[PDB]
Structure formats: C-alpha cells, structure tokens
14 protein chains.
Amino acid sequence: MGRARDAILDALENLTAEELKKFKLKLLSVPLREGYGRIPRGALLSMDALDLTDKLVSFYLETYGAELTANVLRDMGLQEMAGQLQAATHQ
Amino acid sequence: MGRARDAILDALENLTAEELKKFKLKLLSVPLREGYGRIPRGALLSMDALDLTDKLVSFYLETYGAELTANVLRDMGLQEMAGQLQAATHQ
Amino acid sequence: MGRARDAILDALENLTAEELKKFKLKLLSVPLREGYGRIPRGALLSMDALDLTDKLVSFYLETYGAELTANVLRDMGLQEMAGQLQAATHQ
Amino acid sequence: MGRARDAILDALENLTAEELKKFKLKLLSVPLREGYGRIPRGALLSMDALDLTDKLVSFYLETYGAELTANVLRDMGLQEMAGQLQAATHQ
Amino acid sequence: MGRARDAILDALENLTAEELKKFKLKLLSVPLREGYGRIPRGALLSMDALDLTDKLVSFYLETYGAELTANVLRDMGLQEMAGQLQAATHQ
Amino acid sequence: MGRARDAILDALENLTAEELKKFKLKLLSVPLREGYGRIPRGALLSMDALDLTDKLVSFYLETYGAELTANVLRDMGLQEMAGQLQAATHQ
Amino acid sequence: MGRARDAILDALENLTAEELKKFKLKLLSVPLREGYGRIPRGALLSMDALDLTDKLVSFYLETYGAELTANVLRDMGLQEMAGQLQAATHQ
Amino acid sequence: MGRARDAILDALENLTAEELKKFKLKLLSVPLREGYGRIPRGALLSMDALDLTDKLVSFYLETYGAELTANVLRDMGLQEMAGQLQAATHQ
Amino acid sequence: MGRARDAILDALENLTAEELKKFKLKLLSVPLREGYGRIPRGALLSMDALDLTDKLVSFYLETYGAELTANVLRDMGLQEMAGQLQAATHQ
Amino acid sequence: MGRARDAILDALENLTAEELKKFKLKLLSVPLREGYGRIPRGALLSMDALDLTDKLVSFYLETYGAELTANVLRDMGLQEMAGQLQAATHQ
Amino acid sequence: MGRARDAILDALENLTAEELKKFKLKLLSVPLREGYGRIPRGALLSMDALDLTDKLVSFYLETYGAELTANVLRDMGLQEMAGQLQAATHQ
Amino acid sequence: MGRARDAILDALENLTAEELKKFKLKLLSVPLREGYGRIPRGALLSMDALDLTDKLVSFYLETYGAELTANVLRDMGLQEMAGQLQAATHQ
Amino acid sequence: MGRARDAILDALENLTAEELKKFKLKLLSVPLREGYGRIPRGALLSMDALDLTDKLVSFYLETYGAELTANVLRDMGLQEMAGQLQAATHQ
Amino acid sequence: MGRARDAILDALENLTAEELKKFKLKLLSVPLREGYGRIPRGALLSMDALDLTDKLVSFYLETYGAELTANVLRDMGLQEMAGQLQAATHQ
C-alpha cells in the first residue's frame, strides 16, 4: 500500500506526551473538507500514536491524511516536523 | 426505519470512558413516564456505546429514547452533546 | 388462513438469543384466559423462534396469540417490538 | 400459575455478573430446611440468571424459593434487592 | 378408565430432556414393593415421555404408579412437579 | 457467478472487532430501496464477517449489496475501505 | 415433461437448513389462488428439500408452483434465490 | 426510584482523589447499626466514585446510605459537603 | 437392587464439566483388577455423567464400581467428593 | 484408485476452523471450468473437512479438484498449504 | 453442609488483588500433610477469590482447608485476617 | 495400561494458558523420528491440556510421547516441569 | 518442517508490547513481492506474538517469512533483533 | 515442594520499584550455565516481583535459581539481601 501511513508515524512519534494531547485536542475542531467525517471524542481522546496514525489513514486518505496532519502540526506551532512530513510525502 | 438510532450513537460516542459510566449510572434512577420499564443493573453496567444505544431504542421508542438521552445528558452537565442531540432529533 | 402467524415471527425473529430465553421463561408464568392451555416446560425450554411461533398459534388462536405475545413482550420491557406487533396485527 | 417465578428474576437480573457467581457459591452452603434437596454443584456453577430462577422455583416451591433467595441476598450484603424481593413476594 | 395415566403425563412433559434421563436412570434402582416387576434396562433407556407413562401405568397400577413417580421426583429434588402430581392424583 | 462477493469480504475483513459491531448496528437503520427486505435483528447482531457478507449478497443483489456496503462504510467515516470497495466492484 | 421441478430443486437446495424451516413455515400461511389446496402440517414440517420439491410440483402446477416458490422466497427476504428461479422458469 | 442515589454522587465527585481514599478508609471502621453488612476490603479499596456510590446505595438503603455518607463526611472533617448532602436528602 | 448406582451419580454431578473430562481421561489408565474389562475410548470420551454412572455400574460391580470411582476421585485431587462417596457406600 | 483424495485432506486438516469457513465461502464464487457444476450452498456451509474432501473429489476429478483447491488456497492467502498440495499432487 | 466454605470467602474477599496473587503464589509451595494433593499451577494462577475458595474446600476438607488458609495467611504476615478466620472456624 | 498418560498430564496442567499455546506452536515444528506422524494444525491449535495429552499418547507411544514432551519443554525453557517429567517417567 | 517458525518466534517474543504494535502496524504497509497476499487489518491488529508467527509462516514461506520479518525489524530501528534473526536463519 | 521459591520472594519483595528494574535489566545479560535458557525481553520487562519469582524458579531450578539471584544481587551492589538469601537457601 501507500507509504503515507509511515511518514505520519515518523511525524507523530517525535511528539512528546504533552503535545500529542494538544494535537489530539486540535484535531477535534480543525476545518474539514466536504465528504470527510470527524473522529468521535470518546476514541480520539484515548488513542496513542499508533492508533492515531491508523485512524487518520483510515478516515482520510494518504494524501489528505498527510496534508491534514501537516496543517494541524503547523497550526500548533511545530514547523520542522511539518516540514519533514511534507518533504517525505511530496517526494 | 427512523434515523433516531443513529443520532443517539453519534451522542454516546463523544463521551469518554469515564462519563459513559456516569451516564449509565444516571440511567438507573432517572424518572420515567408510565408504561416504560427500567433497564436492569445486570446488563446496564456492562454495555458499551453500541449496545447501550441499541438497548435504549429497544426499551424506549425513538422519540422518547432521544428525549430521555437528552434529559440525562443535560442533568449530568454536558450541554453540547445534549444540544447536538436535540438538533439532530427535532429536525 | 390468517396472516397472524407471520407478524408473530417478525416479532420473535428480532429478539437476540439471550432475550428469547427470557421470553420463553416469562411464557411459563404469564396469566392465561380460561379455556387455554399452557405449553409444557419440556418442549417450551428447547424451541427456537420458528417452533415457538408455530406452537403459539397452535395453542392460542390468531388474535389471542398475537395479543399474548404483545403482552409478554411489553411486560419484559421491549416496547418497540410490542408496538410493531400491535400495529401489524390490529390493522 | 404463581408469579413468584417473575419476582425472583427481577432480583437476579439486577445484580452484576461478578456477584452472581457469589450468589451461586453461597447457594452451595446455605442451610436448608428438611425435605428439600440441594442443587448439584456440576450444574449450579454454569447456569446464568434465567436457568437459575427456573431451577430455584423448581427445586424449592414459590414461597420457600423466594424466602431462600431473599435470605441469601441478605446474607451476602445486598439488602436493596432483598428488600424489593420481599416487598414483591409478600404482597 | 382411570385418569391417573394423564396426570403422570402432565408430570413428564414438564421435565427437560436432561431431567428425563435422570428419571429413567433413577427408575432402574428405586426400591419396589413385593409383587411388582422392574422395567428392563433395554427398553427403559430408549423410550420417550409418552411410552414411559404408558409402561409406568402398565407395570404398576394407577395408584402405585403415581405414588412411585412422585417418590422418584422428590428423590431427585424436583418437588414442584411432585406436588402437582400429588394434588392431581389424591383428589 | 459474480466476483463481488469476494470484494465485500475484503472490505468486511479489514474492520476491527469494534467497528464491525458498529457496521452491523448501522445496518439496522440504513434507508433501503423498495422491494428489498431488512435483515432481522436477532441474527444480524451475532454473525461474523463471513456470515455477514454471505447474507449481504443473499438478501440484496450483487451490485446493490456492494453499493449498500459502500454507503454504510462511508456513513461511519471509513472512506479508505469504501474507496477500494468502489474500485473493486465498479471495474 | 417440464423441467420446472429441476429449477425448484435448484432453488431449494442452495439455502441452508435454517431458512428451509422458515420456508416451510411460511408455506403454511401464504395466500393461495382458488382451486388449490394447502399442504397439511403433519407432512410439511418433516419433509426435506427433495420431498418438498416433489410435493410443490405435485399440489400446484409447474408455472404456479414456481411462481409461488418465488413469491415465498421474496417474502422471506432472499432476492437472489427468486431472481435466478424466475430467470430459469420464465425462459 | 429514589433520587438519593444522585445526591450521594454529587457528594463524592466534589471531593479530591486524595481524600476519596480517606473516605474509603474511614468506611472500613465506621460503626454500623444492626442488620447491615460491611463492604469487603478487596473491593472497597479499588472502586472509584461511581462504583462506590452504587455499592453504597446497594448495601444500605436510600435513607441509611445518605445518613452514613453524611456521618463519614462529618467525621473526616468536611462540613460543607455533608451539609449539602443533608440539604439534598432531607428535602 | 443396589443403591450404589445412585451414590455414584451424586459424586459425578457435584463436579464441573472440566473435571468430568479429567475423570474420564484418568479412567483410561487407572489400574484394574483381573477379570474386569476396560471401557473403550470411543464411547468413554463422549458420554455424560448419567451414561458414565450406568456404564460404571455395568462394567464393574456395585462395590468395586464405587471403590474405583472413589480411588479415581482421590487420585485426581478431589477429597471431599471421595469422602462423601465413601460415607454413602460403606454405610 | 488414485491417492490424490488424501493430499486434499492433508491440506484441509492443517487449516483452522475459522478459515475453513472462508475456504467454503470462496468455494461458492470461484470461477469454474466448463462442464463442471457448483456445489449447492445448502450443503456447502455445513460440511466438515472430511465431507468437503469427499465432495470435492466427487464433483471435480482428482486433477481438477487438486488444482481448484490449490487455486482457492492461494487466493485466500495461505501459500504454505498451497505449495504442499501442489508438491504432493504434481509428483 | 458445613459453613467453612463461607468463612474462607470472608477471608479471601477482605484482601486486595495485589496480595491475592501473593496468596496464590504461597499456596504453590506450602508444606502439605500426606494424603492431600496440590492444586495444579495452570489453574491456580488464574482463579479469583470465589473459584479459589471453592477449589480450596474441594481439594482439602473444611477443617484442613480453614487451617491451611489460616497458616498461609499468617505466613505472609496478615495476622488480623488469620485471627478472624480462626475465630469464625473454631467456634 | 501404562501410567505415562498421567505423567504427561501433570506436566501439561502445571503450565499456564499463555505458555500452553507456545507448547502447541512448538509442537508443529519439533523434529520427529522416522515412522511417526505429525499432528495436523487444525486440531492442534484448538485442544486443551486433556485432549493434548490424549492425542500425544495416541500419535506417539508412551515412551516417545513422554520423551518428546520433555524435549519440547526444555526447548521452550521450562527446566522444572521437564525434570519432573523425567523423574516420573524413568522411575 | 522448517525451523524458521522457531527463529521468528524468538525474534517476536524478545520485543516489548509497545513495539509489537509498531511491528504489526508497519506490517500493514511494507512492500511485498508479487504473488504474496497481505494480512487483513481486522485480524492483524488483535493477534499476539504466537499467532503472528504462525500466520507469518502461513502466508509467506520459511525464507520469505524470515526475510520480511528481518526487513521490518530493521526498518523500525531494532538492529540487534534483526541481526539475530538473520544469523539464526541464514545458518 | 522446595522452600526456595519463598526465599527468593523475600529477596525480591524488599527491592524498591527502581532497583527492581535494574535487577530485571541485569538479568538480561548475566552469564548462564549451559543447558539453561534465557527469559525473553517481552515478559522480563513487564513482570512484577511475584511473576518474576515464579519465572525464575520455573526456568532455573531451586538451587540454581537461588544462586543466580544471589549473584545478580551482589553484582548490582546489594549485599545484605544477597547475604540473607544465602542464609535462607543454604540452611
């Protein structure tokens, strides 16, 4: 399958346990493109990094999942991680 | 068949594992109108969200099931899920 | 031949395997009208849904069989199936 | 047919699966008045609530079955279910 | 013809498929008064409730057949069917 | 014979034990085309993926079965399995 | 001779024993045209697929037997069975 | 059902996790009036507020449960929470 | 007729299904006196408690059957049932 | 008679009960060569490994039966049993 | 039946889950007087309090079971529980 | 009959359910002497300790069965049960 | 049978539970050579180490199974385990 | 059974939660005598004191288990615990 399920993991494994919670919280209110669902709170507020990567690639696709992860990471301040994620996904 | 069973599921999936137990506990003593039975403790304290919503639409009807869920949600404090459920059910 | 043998089936085939046992158990102690017999334990505690519907329409007639099934279902709390059966049989 | 088989069920469905095992274990050593047999251990440790109620009303009569169930429930601590059982059976 | 052949039937149709085997097994060693033979083990372990009632009223008379059935039923614990049999036969 | 009975399995076998339960639950309320029946609740809430795909292709036709599976899958959010299901069935 | 008895056998042989019993049950109450008899309960609830096919082609004619079988199959939900049955019998 | 099961919960959620342990420890030696049992240590030393209030209303009744909770709360020092509990319970 | 066919039953109904299989397995290799045969594997590993008691009293005798059952029970650990069987058989 | 009926059995006994169902399910939709019939669904979904082996060698010949079994095994993923079957049958 | 199976439970429900593991571990190497077997490690390291007390009264007798439990409890340091057990058992 | 069927059982009942699975898995690849068959994977991965001992003594003889069990036990690291089996079988 | 099913186990049993999930997640997107299937997501995200080794040697062969496990272990960082697996497999 | 499974516990129960990790880590590289296996990292880094003592006495024997524990304790600096372990085990 696509390798985008790995580039996301390498991006979410570099987050500390404190800013992973911030990522999950901001995932609850980020604007979404039409036709895509939103992860429910009950599952979102308890997943670890691996489950979160699986769920992100499941609800969204490779391209949109990577793009959404990059946008959320950039909006919360982390610039180098979003940059390396975009570098890994685009080429 | 009515879509009110999906609305309850969308509201019970936004509760974490902690206030789901609180919801189930509050369901054991909430006042009920006449002609409706009460879910026994033996099964109530073990269902997850899916079993709970199915069982709620089983004992109570769609309209009363949604109304009772909204009442219990307001009673325990959550005004956002209750408002979402009212919006989904009424119209 | 009356169609009431079908409306009962649609009510008993929507019960889970656990609550079918509850239905059969409650059928052993429900009050009965005069002139109607009671299903013996040896056969009742082993029937599946289809045999149960056949025996219910055999001992009790169409109207009384449907009414008794609705009463037992409503007594054990299941009001959606009871209402469905009442709507199907009354008209 | 007496309704005491129902009142027992409402008492055995209102207690969790963890303490149903405790009830069945207490049932192996509770003193019995003369002329009444004891449920064999091979089947007593595998029955769920429904078969337990049926077996209790079969081995012991309605009055003594309800009395024994109330006594066992009181002995193991639960006096809410025991209280409602006594209220239902006596009147 | 005496009605005692019917009452025994009403006692053996309330026994499940597992208690009927226990009844037939106990019938091979129950003490018997003088002048009455014992059912051979070849046919006893293969007949159903109806054949069992017929042959019980055949070997033993109506009064002794009912009394023996009640005694065996009390021996294995089931004192509800035994009580019903006594009530039906004595008066 | 149509090969899309194999595609549906590939979509139902990629779901975890928790979201398969949600799929079965949402299959109880999805709108249906005229002339197509609804799977009874008693058997639907107990079958696994293999029985589910067999009965999905049995009750509804081949193309409609695939399309309904895709509709339900997108409704609950999973648009990765739904997309590959469309890719398999359409061409 | 007509080959409709082959098409009916093909339709009844591809459905499991569980819904075969349901088919035989609904054959007891399906509406019939005037001049056609009803299969008695004593034989209907015991015959297998082969005997059922033979007696369906016996009591009713080839055309009416096939059409009634298709009607019963659609009524009980299986729309794949009836489709191939009508395809075979019509041409 | 009485609302005092909800009054107790409101008392056990407004006290911190450090003093919930103190409450549970004090519950192990508080004097009890005759006829009432004592919660075993193994279960008591592990429940959270929801399980604790459920089991408090289970072992003791509505009135005695509320009274015992108020007694323990005053004993350990918290007078505001006990006063709130009396205000909720008595009227 | 000897009552040892009953006491043995009381020993084989007071042990669970996981101990009955162990009893049957150990009955395969227990030492036997001369002149007594061994139950074949094909039938022994399939019969339940009742058939086991009957065939135990058939192959062996009353006294030897009871003694062998007690020896197997004590070898597999259960001392309470073995002592009960001793008390029942010796006097 | 060829021994190829054994090589199939050695392939159907080394796969678990969960994936025997998947094998039987894919046996209902695998493409078939001209002149060969399809096993009826009613009997397919109930046969065990031995009955399945006999049926496979009956409907299809030894060569085509082995080839079809290998193809179905490779399609469903298991390429360890498929290679073993191919090695056993080809030489 | 003796009440010793009741006292042991009162001693095993009053100790935490952390030290129940210690009790079960100590039970694997405690010296045993002759004529009594040792509980196998496979089942001993998985039972809860109820199964443990049933197994203890099964392998050992009432007197020896209580004495051995008290000895093990004193061995690991818990003196008050052992004193309670001795007081309940001896008189 | 030899006692080696018991010494194996005492070795397979003294190891937990987690490492029983490891034992069964290692039994699929252990080298075998000439002329001895290998247990098929379908039945091996589902049987418990009792069935495992029975089939171990069936496929392999007493001497080789005990030797193979000890070899597998030392292979998977358990030097205690293996030594106990050595002592039990040799003398 | 090849010993490679044991080399893989020693590699998968020597890594913690937190990184076993990472291994199973990386197994969902690793490139595969042509002709080999992919483990379905539903079963892959639930099996433990033993089932994982069994199915790894099932879908892939001895050589390719070991090679794929080594490649995945190398990719996710663990160089010691991959080196040990390569040393065990190659010679 | 030997008492050395107790002394080890008394040596591992006196370890703080921090130095227990150091003990388990040094257990991964301590040299072992030939014929003894090494505990895998998967379980070694998750067991607490009780499972660790059981595992040590299982993989190694009484004498070697005690000796290895003493050597590891001396290596990591803790001398008084090693001394008391020697005093307990040797005499």
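Residue numbering: from 1, along the chain as shown.
Just so it is clear, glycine is given a Cβ too, placed from its N, Cα and C backbone atoms.
In Swiss-Prot this protein carries:
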DOMAIN    H:1-91  domain 'Pyrin'
MUTAGEN   H:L12 to A  Abolishes homooligomerization
MUTAGEN   H:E13 to W  Abolishes interaction with NLRP2
MUTAGEN   H:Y36 to A  Abolishes interaction with PYDC1
MUTAGEN   H:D48 to A  Abolishes interaction with PYDC1
MUTAGEN   H:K55 to R  Strongly reduced PELI1-mediated ubiquitination
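Reduced to three states, the DSSP call for H:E13 (mutagenesis position) is helix. The shortest Cα-Cα distance from H:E13 (mutagenesis position) to any of the mutagenesis positions (H:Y36, H:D48, H:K55) is found for H:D48. Of all the mutagenesis positions listed here (H:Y36, H:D48, H:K55), H:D48 has the Cα closest to the Cα of H:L12 (mutagenesis position). For the domain 'Pyrin' (H:1-91), residue counts in helix, strand and coil come to 61 helix, 0 strand, 30 coil, using DSSP. Between H:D48 (mutagenesis position) and H:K55 (mutagenesis position), the C-alpha separation comes to 11 Å.
Under 8 Å, Cβ to Cβ, and six or more positions away along its own chain, H:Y36 (mutagenesis position) finds H:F59, H:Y60, H:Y64. Other Cβ atoms within 10 Å of the Cβ of H:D48 (mutagenesis position) number 14 in total over all chains. In this structure, H:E13 is the one among the mutagenesis positions H:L12, H:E13, H:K55 with the smallest number of other Cβ atoms inside 10 Å of its Cβ.
Those mutagenesis positions from the list H:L12, H:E13, H:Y36, H:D48, H:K55 that have a Cβ under 8 Å from chain I Cβ atoms: none.
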